Structure formats: C-alpha cells, structure tokens
Amino acid sequence: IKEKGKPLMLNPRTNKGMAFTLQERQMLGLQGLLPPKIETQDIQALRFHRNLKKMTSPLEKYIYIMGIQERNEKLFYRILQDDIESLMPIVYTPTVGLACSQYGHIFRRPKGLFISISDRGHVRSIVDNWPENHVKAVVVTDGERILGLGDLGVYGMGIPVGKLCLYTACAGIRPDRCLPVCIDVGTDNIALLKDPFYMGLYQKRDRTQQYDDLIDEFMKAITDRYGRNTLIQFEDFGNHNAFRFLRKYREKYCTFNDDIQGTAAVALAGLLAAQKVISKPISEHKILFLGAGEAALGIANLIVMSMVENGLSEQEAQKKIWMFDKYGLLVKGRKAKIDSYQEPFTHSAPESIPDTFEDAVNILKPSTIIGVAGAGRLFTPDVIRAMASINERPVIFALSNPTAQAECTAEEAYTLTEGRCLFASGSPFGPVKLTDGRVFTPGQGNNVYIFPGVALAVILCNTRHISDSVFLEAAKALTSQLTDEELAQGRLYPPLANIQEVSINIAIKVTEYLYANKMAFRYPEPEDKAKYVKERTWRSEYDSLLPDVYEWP
Amino acid sequence: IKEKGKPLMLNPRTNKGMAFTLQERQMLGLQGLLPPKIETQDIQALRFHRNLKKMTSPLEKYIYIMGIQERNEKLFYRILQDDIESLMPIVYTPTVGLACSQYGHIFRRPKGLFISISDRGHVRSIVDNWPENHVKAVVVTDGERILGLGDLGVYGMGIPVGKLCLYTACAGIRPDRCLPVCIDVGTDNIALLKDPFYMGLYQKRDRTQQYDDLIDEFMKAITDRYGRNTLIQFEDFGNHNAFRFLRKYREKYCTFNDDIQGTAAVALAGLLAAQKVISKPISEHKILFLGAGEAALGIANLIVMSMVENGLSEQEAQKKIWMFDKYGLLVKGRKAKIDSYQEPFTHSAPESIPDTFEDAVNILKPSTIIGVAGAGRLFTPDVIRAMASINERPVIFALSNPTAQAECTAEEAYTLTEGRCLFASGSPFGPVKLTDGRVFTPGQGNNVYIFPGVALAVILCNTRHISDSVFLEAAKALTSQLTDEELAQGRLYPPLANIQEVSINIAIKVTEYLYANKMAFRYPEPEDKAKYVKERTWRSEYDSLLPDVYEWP
Amino acid sequence: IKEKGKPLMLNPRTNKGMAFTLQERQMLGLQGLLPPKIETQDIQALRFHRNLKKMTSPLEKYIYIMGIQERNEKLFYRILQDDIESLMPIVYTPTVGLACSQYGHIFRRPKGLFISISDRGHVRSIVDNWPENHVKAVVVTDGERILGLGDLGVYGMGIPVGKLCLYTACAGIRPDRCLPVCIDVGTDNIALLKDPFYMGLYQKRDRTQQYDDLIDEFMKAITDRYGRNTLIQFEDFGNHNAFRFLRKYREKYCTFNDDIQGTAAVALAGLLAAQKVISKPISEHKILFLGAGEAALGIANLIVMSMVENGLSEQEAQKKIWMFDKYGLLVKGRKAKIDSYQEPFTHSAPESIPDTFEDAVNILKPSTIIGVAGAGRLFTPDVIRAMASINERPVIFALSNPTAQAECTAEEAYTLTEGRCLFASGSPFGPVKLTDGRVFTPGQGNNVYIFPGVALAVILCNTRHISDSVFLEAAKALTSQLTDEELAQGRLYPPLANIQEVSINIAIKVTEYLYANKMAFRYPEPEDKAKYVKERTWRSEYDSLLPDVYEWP
Ligand SMILES: NC(=O)c1ccc[n+]([C@@H]2O[C@H](COP(=O)([O-])OP(=O)(O)OC[C@H]3O[C@@H](n4cnc5c(N)ncnc54)[C@H](O)[C@@H]3O)[C@@H](O)[C@H]2O)c1
Ligand SMILES: NC(=O)c1ccc[n+]([C@@H]2O[C@H](COP(=O)([O-])OP(=O)(O)OC[C@H]3O[C@@H](n4cnc5c(N)ncnc54)[C@H](O)[C@@H]3O)[C@@H](O)[C@H]2O)c1
Ligand SMILES: NC(=O)c1ccc[n+]([C@@H]2O[C@H](COP(=O)([O-])OP(=O)(O)OC[C@H]3O[C@@H](n4cnc5c(N)ncnc54)[C@H](O)[C@@H]3O)[C@@H](O)[C@H]2O)c1
Ligand SMILES: NC(=O)c1ccc[n+]([C@@H]2O[C@H](COP(=O)([O-])OP(=O)(O)OC[C@H]3O[C@@H](n4cnc5c(N)ncnc54)[C@H](O)[C@@H]3O)[C@@H](O)[C@H]2O)c1
Ligand SMILES: NC(=O)c1ccc[n+]([C@@H]2O[C@H](COP(=O)([O-])OP(=O)(O)OC[C@H]3O[C@@H](n4cnc5c(N)ncnc54)[C@H](O)[C@@H]3O)[C@@H](O)[C@H]2O)c1
Ligand SMILES: NC(=O)c1ccc[n+]([C@@H]2O[C@H](COP(=O)([O-])OP(=O)(O)OC[C@H]3O[C@@H](n4cnc5c(N)ncnc54)[C@H](O)[C@@H]3O)[C@@H](O)[C@H]2O)c1
Ligand SMILES: O=C(O)/C=C/C(=O)O
Ligand SMILES: O=C(O)/C=C/C(=O)O
Ligand SMILES: [Mn+2]
Ligand SMILES: [Mn+2]
Ligand SMILES: [Mn+2]
C-alpha cells in the first residue's frame, strides 16, 4: 500500500476498522482516528451475525451485507465464509433478483464500471478510470436477460456484482482483480423508462451496428489495459447476442458465456450423478427440454459431447434430445423459427404433435425433463404425475431463476412422484418431508458450482481461450466429488456448504486438464497442481499492513 | 479540491453520488465509475424519504441516517433540513441515547477523534492525524454522564457526534470545521467492562492526576494545531469535573460547558416566556429544583443574573431558589455534602424538613419546579397535583433526558393540572388533548435551541473567551422570537421546525452583543451584523467541483 | 506529514537525501530508494562547499545554490547559514540582478505564484492552487522597477524569491509560510518582447483601470484565503504605483513597501551611526538626495520624523533636505513636474540653479549626500572631492543597486576623500586600504537589514497594519547594536556576518514596540519578548519525520 492515514479507512479494500493493530495505527497515521479498542476479525464477525439475526426481510439483509463490501472487504468475505449456505439466498438467487428489480431504490454507492452507448469512441478513457491496476477477471452484462426477470437495463448490474462476489467467496479469486461491468445501450423495459430512480439512459435498446461496435470497443479497451488473457465472462445477455458474441470472441479473447456454458456443465454434472441411481443405458435416456434458448442449447451440446465421448455418434446422440419452447415442440418444418443452434435437436414431427408440455411428456415419454424457460410453474402437477407413471425414477430439473420463475418446487416434485424423482433446481429449496415420513434434500443445479472453479483455473494457467471441453471436464470434476451417502439423501451435487472446497477441487482438475492439453501458458508448469492452486487462493484473514522495520548489522 | 478520481467518491465530504454532473465526471476522472444517470439532490432526497417511510424502529432509522453522513455529507444535511422536527427525535434525544447504549453493537465506521489515557504524552500526534486543517469547533466528552444514562465510557462518542450535526443542521456551521472528541480514561460501567463489543479501554476510570494531565495535554494540543480561539465545548462530563474544568479553562481558552451554561439559557428563556402569561411579581417567584448538579446550578446562576439585572440584589434573588437532590432538601448543616456552587442556594432549614419532593412542594410552596435529576418520573401525580393546588398557573419544567429519565410527561402535566400548567421538557412529547377538547402543544426546553447559534457567533466573531452574560443574551434572543399565538398554544419556545432560522437570529444578536461589549476580535467590524452572519452560513446544496476553465484574451 | 514514499523525496520541503535515518526510511517506505549510506547534514554541507569552491562565475553559483532550494530546502538554508556573508552577493545583490536579466535563460523550475492580467476575475482559483495552507508572508512585484535595471517584467520574479529566502535565512521565518508573487500585466521592455525565452505575456504594460482592478482582486484573494493580517510586502513596483498602492492599502491590509519604508529605516540607521562620529548640530545637517523617487522620498520622510522626534518642527526639518532628480534640483516653479510627496522638499531656488549634481553640491554645500537614482556612477570623483572640500567628514551614501548602477565605489569614496568619509553602499564592496596603510570597512546600507526583523515581529504579533513609526523603531534597533570598535573600522552597520542575530534583535525590539503601542493582537501578551521571538524562529536542522510509535500500558 502507498497510502497512510484516513484514506486507508475510507477504502474498503484496506479498511480493518478496529482490527488495525496498535502498531499499524501508530505507523500508518491512524492512532486516534479509531476507538481505543483493538478487535479481532472474530469479534467483528460476531457483531455482524448478532445484527443479521434480528433482521426480518431478505432484502434488508442484502442491503446490510452488500453494504459491508463497501466498508470492509475482508470482513465481507469472512462473513460469507462463516456460512455460505445461509447467505447464498440473499446475495445470490433469489434475493439478488429482487435487488436488481429495485436497484435504483436501494442505491447507496455504485459498484463496478458503467459503459454506455453515449460513451462510444471513449470507452478506453472509462476503462482507465478504474482504480485497480491488475484486473484478471471481468463479468459483463447489458441487463437484457436478468435471470428470468427479463430486461432490467442498468438495474441488472446487481448480477455481475453478485457473480464476482462468488468468484471470491467460492474460489478465492482476488477481489481487487475482479471487475463487474454493465454495458448500457438503453432498455425496452417500459416501467423503468418511467422510473425516476432508474440508473441508466432513458432510451430503448440500441440494436444497430453501434451496439456491436460498442461491445467491440469494450473488449479492445479491457484487454489493451489489462492484457489479452484477461478472463471475460458474459452474463445475462439476450438470446441472439449471447451466442453471436461467444462465437465471435471465443477464439480471439479469453472469454465464455456463463448462461450457455456454465449452466451446461452443472446440468450435465447432475445427470452424471443421477446416472448412479438409474444406471440404465444412455441409449434409453430420452431428454426433453422446456425452452430452447441459451441454457437449453448449452446443456444439450455438452450432453451430446458426453455421449459421443462414450461411444455414440453426434448424430444419434442428438436424436435422443427434444426441445419444447413457447411455440411448442421443435420439429422440422414447424411454423416457428428454428435457429442454427437448434437445428440439430429439431426432429421430424412424431405421429401426433403435442399441444402442451404435458402431452409432449406422454407422446415422447422422456426419462429426463429439464426446465429452463424462466416462465413459471410449467412443470405442473400433471406433468410431474405423467413423469412418475412413465418412469420409475424420473429426472426433473426445474432450473429457471429466480424462485418464482422455477418450473416447480421440490415440494411438488417429491410428493407428486412419491419420492421417486431425481430433483434439482436453479434456486434453493429446503429439505422435503412427505406425509410418509421420508426426508429428501434437493440439490441446486446452478452454475455457481461451475464458474468459480473454472475461472480460477483459467486465470492461474494464463489460458488464452476456453473450449467447451473445459466445461465437460468441469462437469466431471463436480460430480466426481459426490459421495454415495449424499446420493442417498437425494443430493445430485456436493453440499452447498462445501462449495469453497468443491470449487478449489474443480480448479485443480481443470488446471491439470489445461496443462495436459497444452492450453496453459503459465511457466514453469507446476509439478503438483493441488499445491499450486491452494497456495494462490485469496484468504479473508487480515494481512499485516506494517512497513518492514528491521535492524542493520 | 486537490483530489480527483475514486477518492472523491470515497470521501463523504465530496461525494455527490449520481448528482456529479457529466462535466464534473469527465473532468475529475469519474466517468464510468457512476451509473449513466445524472440525478439532482431532490431525487436523492426522495429516494431517502421513500426508504425511511418503510423502516420500523427509531434505532434502525438512526443507523440509516447517520450512515449517510459517512457517504454523502451534503445529502445528509439536506435530509435533516427537509424535516428537522421529525428527525430530531432520531438523531438527537431520545434515540441518540439508545444509540450510545449500543454504540458498540451498531458500529460500522468511527467518527471523531479518540484520545485515551494510554496516549498520555502523545496527544499532539493524535490531533495531527485528523485530516481537516481548519477546525473551528470541538465538542468533547469523557462519557461519564451521558444524558441521564450515566457512565457509558467510549459509547458516549455518540453525543459529540450528535451535537456537532446540530451545529451544522441548525446554525450552518461548516461540517469540515467541526471535530467530535472522546476522552477515554476507562469506564466504571461494569456491564461495558464485560462487553466484547465495547470500544474503549478495559479499565475503571483513572481519577488520579493523570486524568487532569491528559485533559491539559488535550487543550494545549488542540489549540496548538488549530488556534487559541478554537471553540471547545465540554459535554456530558461528570459533575465534579464539569465545573472545575469550566472554571480552570474559561479564561485561558475559548470554552464553555453546554450542560451548565447552555441549559441555563434555554430554561431561563422558558421562564421569560412564562412571565408573558403570568405577569406575577418576582417577589412571588419561588423556584424549587429537583436535582442540584450541573444543569441545576447553571440554571440557578443564570436566573439570578436575570433578576439582578432587573433590580434585585444577588442575595435576595438567590433566596428565591431552593434545591432538593438525591439526599433531600439542601439546608445548611444537613448531613449530605454541600459544594461551593450549591452553598448560595442552601438555606436555613425550614420549620419542618421535607422528606420527599412532594413535602418540599407543600412546605415551600414554589410557583416553579424544574427537574434536572435524570432519575425518572419524580414529578409524580401528587407532586403535579400539589403544584396545581398551590398555583393558578404552575410552571413545570421536566428537563431530564432521555424520555425515560424525564420527571414527567406532557400528558400527566396538562391532565393533572387541568390545562393550567406552563410545561416544557428536555425530550420531545406530542400535543396533548384534554377530555374537554382543549389542545396543548408543549415546548422542548433543550439546549439544542442555544449552543448552535451561540457557537456560530463565537466562531464568527473570533471571540477569545465566553462570559456567562453571553448566555443571558442568548436566552433573551431566543424568547424574543416567540410569537403570542404560539404562546397561546402552550409554547414557551419557538417551533422546533424553525430551529434553523431561530438559531441564526440568536447568532446575530449574540454577534451584536459580542461587538457592543468588545469581546469580538474579527475585524473590520461588520456594519450589518445580520447580513454578515447570513452570508457565512454553510448550505447543503451541492457546489460545483469543476476546475476554473476560461479562455485568455 | 500526510505523505510517505517517493513523494517525500520529490518534495524539497521534506526531502533529506541520505540524511533520512534508517528507521525513517523503513517506516516511510524509502528503504531501497536511497543509497545504503546514512549521512548527517554536516556531510551534505561539506559536499556543497567543495563543489562551490570549484565554480568560477557568480551566476553559475546562483543556479547551483538556488537549485538546492528546489531539492532539499533544509540543506538550502543550512548552506546559507554556514556563510551568509559570502553567499549574500550570489543570492541577493548584485547577482540576483544578473539572474533576473537572464531569468528565462536559466529557468529550470518555477518558484512562486504568477498572476497575469489575463486571469482577471479568476485570481482566487490561482491563489487556491498554491500548495501551502498557512501563508503568513507575501512578497509581490510587477517587475516594473527591478533594482536599478528597470522593467524586466516576469523576469522580475527572481526578486520576490530572493527577498523571501532572506526572510528565512535572516529572521527564521518559516519557508512554507512565505509566498513569492509576480503580477504580470505586460512589459515595456522591448528586448523582452522579442525574447523567445521570455516568461510573461507578450504585450506592453496594461496601465488602464484593469491594472488597479487586478491588484485589488489579488489583495482580496490572498487575504480571503490566508487571513486579513497576512503580511503583504510590495517590492520593485514603478514609482507611481508604489506610493499610491501603499497609501491605498496600508490601512486596509497588513502591508508595506520595502523600497519606500524599508530603505528609509536602513538609511536613517546609517545616518544615526554616522552622528556617532560626527556629533555636529542637527541645525548644520544639510541633506542632498541624488534622485527623488520611491527610496529618496521614503528616506526623507523618515529622516524628518527622527528630527521632529528630537525637537525640530516638521517644516523646519524638511528645510534641511534637498533633492536632485533627472531634470535637476527640485525648486519651486521649475519646469519639471513635482508630485505631492516631493512638494515638502521642493524649496525656493538658491542664489543660482545648479546644472549638474556637482554644482548642486558646491552651491548647497550639503553635509550628507544620498544616492538613490539607480542610474550609475553619478557620484563622480569631482562630486566626491567637492564633498571632502566642503566637509571634514562627508557622509556619502551610494545606495543604488546593483553594483554597476551604484553612484560610486568604496575605493573611490575613501581614496578621493583621504579616508575622511563615512561611506555606505546598497551593494557589496570589500575593504579599502589606502597607500598610507589605513584600512576602511564599508557598511552595506541595504534594507535586508530591516525587512526580515520587521516582518518577523509583525507576523509574530498578529499586527494588522504597519505605521511608519515601526520603521523608525527598526532604524533605532539596528544602529543600537553597532559597537564602537566596529564604528572605528568604518562600519555604519553591524557586520553582515551576524545578520541573523541582528534581525532577531530587531524583531524583539519591534515586538516590544508593537505591544507597547497597542498594535499587537497576539494573545496573551508574552512576558518575555526576547524568549517569545527566539522560541519561534524556524531552524535549518533536520526534524524527525518518524511517526509517533509507543507502547500502551
Ligand atoms: N504476463 C504475466 O505473466 C504478468 C504480467 C504482469 C505482472 N505479472 C505478475 O508477476 C507475478 C508472478 O507471475 P506468475 O505467472 O509466476 O504468477 P502465478 O504463478 O502466481 O499466477 C499466475 C497468474 O494467476 C494470477 N493469480 C494468482 N492468484 C490469483 C488470485 N488469487 N486471484 C486472481 N488472480 C490470481 C496472477 O496474477 C498471474 O497472472 C504475479 O503476481 C503477477 O501479478 C505477471
Ligand atoms: N440454474 C442455472 O444455473 C441457470 C443458468 C442460466 C440461466 N438459468 C435460467 O434459465 C432461464 C432461461 O434462460 P435462457 O438464457 O436460456 O433464456 P432464453 O431467452 O435464451 O431462452 C428461453 C427459452 O424458454 C422458452 N419459453 C418462454 N416462455 C415459455 C413458455 N411460456 N413455455 C414454454 N417455453 C417458453 C423460449 O421460447 C426460449 O426458447 C432463466 O429463467 C434463467 O434464470 C438458470
Ligand atoms: N483553503 C483554505 O485554507 C481556506 C479557504 C477559505 C477560507 N479560509 C479561512 O477563512 C478565513 C476568512 O473567512 P471569511 O472572510 O469568509 O469570513 P470571516 O473572516 O468574516 O469569518 C470569521 C471567522 O469565522 C469562520 N467561519 C466563517 N463561516 C464559518 C462557517 N460557516 N462555519 C465555521 N466557521 C466559519 C472563519 O474561519 C473565520 O475564522 C481566513 O482567515 C482563512 O484562514 C481558509
Ligand atoms: N499546518 C498548519 O497550517 C499549522 C500547523 C501548526 C500550527 N498552525 C497555527 O499556529 C497557531 C498556533 O500558535 P503558535 O504556537 O504556532 O505560535 P504563536 O501563536 O505564538 O505565533 C503567532 C503567529 O505567528 C506565526 N508564526 C510563528 N512562528 C512563525 C515562524 N517562525 N514563521 C512564520 N510565522 C510564524 C503563527 O502562525 C501565528 O499566526 C495556530 O493559530 C495555528 O493555526 C498551523
Ligand atoms: N434539557 C436540556 O437541555 C438538558 C441539558 C443538559 C442536561 N440535561 C439533563 O439534566 C439531568 C442531570 O444532568 P446534570 O449534568 O445536572 O447531572 P449531575 O450528575 O451533575 O446532577 C444530578 C443531580 O440530580 C440529583 N438526583 C439524582 N437522583 C435524584 C433523585 N432520585 N431524587 C432527587 N435528586 C436526584 C443528584 O443528587 C444531582 O444533584 C440529565 O438527565 C441530563 O440529561 C438536560
Ligand atoms: N540599498 C537599498 O536598500 C535600496 C532599497 C530600495 C531601492 N534601492 C535603489 O534605489 C534606486 C532607485 O529606486 P527608486 O524606487 O527610488 O526609483 P524611482 O524610479 O522611484 O526614482 C528614481 C529617481 O532617480 C532620478 N534619476 C534617474 N536618473 C537620474 C540621473 N541620471 N541623475 C539624477 N537623478 C536621476 C529619477 O528622476 C527619480 O526621481 C534603485 O537603483 C534601487 O536599486 C536601494
Ligand atoms: O465490525 C466492523 O468493524 C464493521 C462492520 C460493518 O462494516 O458493518
Ligand atoms: O441517493 C444517494 O445517492 C445516496 C443514498 C445513501 O447514501 O443512502
Ligand atoms: Mn445468468
Ligand atoms: Mn449534555
Ligand atoms: Mn527593491
């Protein structure tokens, strides 16, 4: 640190509150600016939980917790670390969704970089205004597809902020090396355009070439100042833009799309886990998707790669996958458009064409149902009953977020399948107890289990580009940690309580994969990857800010 | 300002949030660090009120409001200015009392300078650590007598912080020129010495000569760095220390004790307002104090000065004042101690010595009772009834704070006297409506009506020492603003909603008084004292932070 | 010191070079940035004198020593203190005159505040850009009458810098509280307008009301930021502006013109010393001035006050003074103009009207001749012989600066008068040894013997305005320290080598004078004036920059 005095307390990155030791205060010019009391981070943590316990609504807890990030960064992450499972629902889904819809109402301090279309031609000067010098990871959004909430414009900034908190809380990626970014080119959200507290430009979305030029200028500026291997994570972009930007930049920059590729890995990881209680031939595994967008296509493509890696051919593996969107089942020659990415999963219409999703379930009789429509409770009771009849152990994945947009609840799933279903959801659901007396603990199929570990490995390996095979490897690494005892509880994923350890293990598997496949450029190559990764994870414990004082001979 | 970039946002003194104009953002390196939206202070204020409306408890609101002072100082005062009467109960008494009691539990950021006994011999170094260079006003406490709550030690820092906020919100004194100070020599509060969140030294109070040495070191260090005419306001010190320090320093430094002198002026101002409704001869005015400490003695002495000023000699005036403390009536020779300050109001034991305050009222038959004991509801229904039977319009001042320590409530006063009493309290009470339909609106006899205006005048006039006569003048300045109509509602003081205008008027009259008596050293002497003061009051509206850019011939 | 690291070395105010101790380097983040060697100031001083020894020209030395002021301020002043008499000719007259004439050619770094006519209306923002927050002394010039060199415009800035270096070297006034200022409204120096290295605006002098408006804005801005009692010393302004600005502001601000008033004091001090060897009746004291401008009038008015103080009436004392300017003797009705200040010394023509200064001497037969025309050797050998012929001990003062502009040299004065004259010069001349062996040590009648001491006293006493009597007192304080033995050598002033002590003694005397005459506002009044002044003189020895580190009981 080059600073001393009050500035050390005003910057959340360095502020320790009363945790500044006596020696640090005297040598750094803080003596007298702090109460005489010297505290430990442990005392500070207690203070937090004490106040949190008395709080009522989730949003109030969000405002309080996120506020700590702007006062004492170290304490912020220590607090999340004390109990990531109980706080995850507040800083992440579903509460982050509530925060975003009210971002302009709860605003106190801005977080991250804002680049608007009105700054076209001047994006580099904006990137140069960011205080931190060695950024290694960026999460960017334009707020067009915020969770299953739609277009929130600049209010969507809460997502990149939230995603990056997990980069640190889960994988130990250095906070000061993370940059949340919101690209504002307007919003089509009519309500927001009339909101006096809106934080973005009051115009509709610019969809012309300027939008593309802006994104291009952004990628250029970011890498020009921080380096070409700067990890850039695209998050919550509209459907059209998500795929196009991913294809356009994946070979030029170190980038990936979380909604497409991150979701694919976790969803696949769940199927690999379910495979342990079903065992049945993947040949007789019929997958039916509710929705055919970013997440569906991403999941389908990764599943295919898994089947193809296990014998089947890409052609036959795809036939085992069907999709049903807002217009119906995706079949060749249908009236609704079928894009380039969907084609491979669009088959010749069966004898009869299903009118509803329930019908598709009976006609196609799938063994697995994956919901990613962000349209609500479409995995209705009948749909679930049908699945229970058609299968002995049906796989039900209601992945849409936030909670209100989920296809169905864990409660509905288990009770309706008499406890025979294999369930996973995008948002958190507590254990379920049937009138029967059986207890089922649902897993959370959320990419939060993937992007932190993958991001860490990529950053540590100085990786230049991210292939989809990296996600295939991540999916395997996630599931390889699942213990039998946990499958028994109904868990298709490692306990969220161990997400920190699980993420580090993912990073270790990915770093070994990257090196083994000549995709890492960090030299020398470490002999022991496990030791290499663990030694470089950021800790929430306070560091000494004391200058190096020592006697000369 | 010599700072640009993020630091402008991190320092609450300069941070405007989204109110930073586009031009300021581009020229000061803030572009991109704030959302695209440019807001006005009006919008920010609306954001605040909207959120405030939804909060439940007073403590939660205190935490919210005081938190803004640490984020956007300008907005902080804007908020107070929008509705000072509704927030006064939150940032001042009684909620400020609750905040101090839990100061260590709600801690987020420190405010003020902390000087502890362990810093003996190094006080100048601590003072040199305060970031502001032109401090003009200091409010210091050792937290031994916080409101009527007793020894709160370092948790008492809430008072200096609260008083200084009022220096600005009421009198327009510049915030960056105010310095809250807490002297920590330990605490005798057993509960705090076992509180893991306590903010001070874990030791009983040091009452040896080291205490006095530390205070001496403090006075010298503050004046050494900021100037001998730096206003030093003592607040909430213990009884013994309050007087001896006032007597020891008032002729060497620009200092006064708010509890002794400020209270004196507000109470007197109330009695002076009561004469406008009583008219009764001073020869029939007999005052009886519940309590005989800092507030009681200060008030008694100022009342005497007023009487002497209007004819009576000191002796005869002092004869009209009686005191009853925790040991009973102060009569010569009583077993309980009688200090030098009390002696003038300690008379020969009456025919029968009253055992209770009720007996004292019946035996002495005062026309005015003033409560400054900070011990609770001592003005019992019987006490109030006696005053109603003895006097047609009994004067009843229950000035102890916070509300729980008040001698009685407004309801009890007006109801038990059938609307015949002239009431005033230290802490706020709403209007009282009697069964007969009459409505009485009580005034708040709290020194907040005086120290702001008095401080502004002393600072503006470069006054070197403050005499008691100054407080006599402030008292008269305060009451002269009361309007007959308001007096008719039961108001013995101008509406709290006009405290800002009232404080300025007091500042103007005190300024004219300071110059008329050759106590002001600011030269040249302003011709229009009114315009002089009004031109120098700090405003909450945002200032341009733009550099002075102009073209040359 | 709110800064640590490299900045401590880049700022000459704090830079110690290798004198930074090992602990300061470690604690302040300098370890490694300096050579491993720890030096004392003594070693640094030695390094300087060694290098200075090898240098040949005075300007080369000026560039060298003045460069040190921009690298290590403490060392700069230590160096001047090591031998002020040998370096005075380098940093002051006559070399400072050579440096101003080539200021744009030797430029490396700017020194001081520059205010031009192009900034009219924006002077306050310029004053606000000055880095130091507590300025107590300002020396300002418009460069119109630089020494006897005339209009040098912005190249004249070398003067304020010079005078201020002496404030510190002579009186121990704090460097960080001194502010050199140059007002640039153009220049009439044709040679500078065609100089590609000129440092000012390329335009003739603006003599319209805009000039006066700028000076007014400057006075207001300086006092608005630093205080109304901020000492403002006018230096080297043109003859018209000098008197009118002194008269215009002397009762509004704490200001004085060094050329008019400072010279008067030192000139009178030399005459008071001369009377220590002459003693003749003041009735037979006839004074003839070569020149009738700023210095002449100033000296004459002070000579009159001294006489009026010893008996003579104002009118009777003014009759003992004659002046001879560029147009000739000042007599009633002469063709050449005579201003208000000259009238009192413009007498009725004598028997005949002198054509040259030599004729004026033979016709008027004055006992004292004072040169202040800055026009060169006007005190010809014939003028000098005539004075020795008319008087047994002629008093000859050639005060014009620099040397080339002096009226005559010491050699010429003593040799042509056979060692019978009492000589003094504005610029330095070594001792003169006559062929008979008699040695004469000429004193330096230069206001550097006065402004340092007077400024220290005025600053220390918080004096608001400066009366001429102050300089009369300073004149006495100076000569009072002259010893007999030193008078024998031919010194009309104390040795230049003791200028530090002489200046302090003058400050002490002037301080007592200001308190005695109710002109000092610093309270309380020091009992011991000598101790008061001596305790507040800035020292050149290094101060510890270590933060206060100590153990808590
Ligand atoms: N091109 C480069 O490799 C480059 C450029 C500039 C500066 N550096 C600096 O040189 C030092 C050593 O280089 P190295 O390649 O041996 O580093 P390394 O082996 O320690 O790590 C490799 C990469 O991972 C990053 N990293 C490590 N821990 C991280 C964490 N916890 N959170 C986020 N990012 C993390 C580093 O910044 C580095 O770029 C690094 O500390 C780095 O800051 C490297
Ligand atoms: N759990 C996770 O890890 C995770 C990760 C990313 C996204 N998601 C969730 O997936 C959902 C969609 O994300 P996306 O990026 O794929 O969106 P998208 O806009 O790219 O695609 C949405 C798809 O759902 C279909 N759809 C909409 N309404 C429908 C309806 N009423 N009935 C049937 N189908 C309908 C659309 O036709 C479209 O094919 C969101 O709610 C999001 O929160 C979850
Ligand atoms: N950047 C700086 O260092 C800076 C800037 C502006 C003013 N000042 C100081 O202010 C003084 C001149 O001020 P002025 O001419 O405007 O008024 P003034 O001199 O008439 O005011 C008299 C005193 O009241 C103080 N003052 C005025 N308004 C105040 C307020 N609202 N709150 C608290 N204190 C207040 C001033 O500091 C001053 O000491 C100067 O002596 C200077 O030291 C310093
Ligand atoms: N960083 C700062 O701006 C700073 C730091 C320390 C003290 N101060 C000032 O000093 C005053 C306290 O009085 P004090 O004990 O310094 O002395 P003092 O009050 O006895 O001296 C009277 C005046 O002379 C000035 N002064 C003293 N020595 C000086 C010197 N050597 N050169 C130039 N000016 C000198 C002082 O500033 C003061 O205005 C306060 O009014 C305070 O504002 C300012
Ligand atoms: N309204 C205002 O503007 C204002 C200003 C300052 C102080 N106060 C209040 O005045 C109260 C006392 O403050 P202080 O500084 O004078 O305190 P103090 O400790 O100096 O004096 C307290 C006095 O009350 C007496 N007392 C205590 N219990 C008593 C009892 N049970 N019966 C009778 N007398 C009793 C004590 O003997 C003592 O004489 C506090 O509650 C304080 O909040 C009000
Ligand atoms: N030694 C000191 O302490 C000291 C202090 C201040 C000024 N000075 C010197 O005094 C000199 C004049 O300064 P000033 O401010 O009085 O100037 P000024 O311009 O106000 O007056 C100069 C006067 O000399 C007259 N003069 C010019 N040439 C003449 C000539 N050839 N013959 C006769 N008279 C002539 C002019 O008519 C004018 O009246 C400068 O050289 C300056 O260096 C010395
Ligand atoms: O306990 C602390 O020091 C900080 C708390 C917060 O920022 O909320
Ligand atoms: O409205 C704002 O910009 C700030 C709000 C806060 O600090 O609470
Ligand atoms: Mn997403
Ligand atoms: Mn109080
Ligand atoms: Mn000069």
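Residues 21-573, in that order, are what chain A shows, numbered as in Swiss-Prot.
How was it done? The header gives X-ray crystallography, 2.1 Å.
For all residues, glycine too, the Cβ spot is worked out from N, Cα and C.
What Swiss-Prot annotates here:
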ACT_SITE  A:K183  active site, proton acceptor
BINDING   A:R67, A:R91  fumarate binding site
BINDING   A:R165, A:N421, A:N466  (S)-malate binding site
BINDING   A:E255, A:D256, A:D279  divalent metal cation binding site
MUTAGEN   A:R67 to S  Abolishes activation by fumarate
MUTAGEN   A:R91 to T  Abolishes activation by fumarate
Go through A:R67, A:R91, A:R165, A:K183, our recorded positions, and report the one whose Cβ sees the most other Cβ atoms within 10 Å.
A:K183
Once near-sequence residues are set aside, which residues in the chain of A:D279 (divalent metal cation binding site), 6 or more away, have Cβ atoms under 8 Å from its Cβ?
A:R165, A:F254, A:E255, A:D256, A:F257, A:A262, A:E314, A:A315, A:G318, A:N467
How many Å lie between the Cα of A:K183 (active site, proton acceptor) and the Cα of A:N421 ((S)-malate binding site)?
14
What's the number of neighbouring CB atoms sitting within 10 A of the CB on A:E255 (divalent metal cation binding site)?
26
Could you tell me the maximum Cα-Cα distance in Å between the residues recorded as binding (S)-malate, namely A:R165, A:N421, A:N466, rounded to a whole number?
16
Binding-site residues near chain B, Cβ-Cβ under 8 Å, from A:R165, A:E255, A:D256, A:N421, A:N466:
none
Listed recorded positions: A:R67, A:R91, A:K183, A:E255, A:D256. Which have a CB under 6 angstroms from an atom of ligand 2?
none
Chain-internal residues near A:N421 ((S)-malate binding site), provided their CB is under 8 angstroms and they sit 6+ positions away:
A:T113, A:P114, A:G117, A:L167, A:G168, A:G394, A:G446, A:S447, A:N466
How would DSSP class A:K183 (active site, proton acceptor) in three states?
helix
For A:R67 (mutagenesis position), what is the secondary structure state per DSSP, taken as helix, strand or coil?
helix
Output: those recorded positions from A:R91, A:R165, A:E255, A:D279 whose CB lies less than 6 Å from an atom of ligand 9, in sequence order; none if no residue fits.
A:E255, A:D279
Using a 10 Å radius around its CB, how many other CB atoms surround A:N466 ((S)-malate binding site)?
24
How many Å separate the Cα atoms of A:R91 (mutagenesis position) and A:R67 (mutagenesis position)?
14
In three-state DSSP terms, the structure that A:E255 (divalent metal cation binding site) belongs to:
coil
Taking the center of the Cβ atoms of A:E255, A:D256, A:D279 at the recorded divalent metal cation site, which other residues in this chain have a Cβ no more than 8 Å from that point?
A:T161, A:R165, A:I179, A:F254, A:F257, A:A262, A:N277, A:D278, A:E314
Inside 10 Å of the Cβ of A:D256 (divalent metal cation binding site), count up the other Cβ atoms and send me the figure.
25
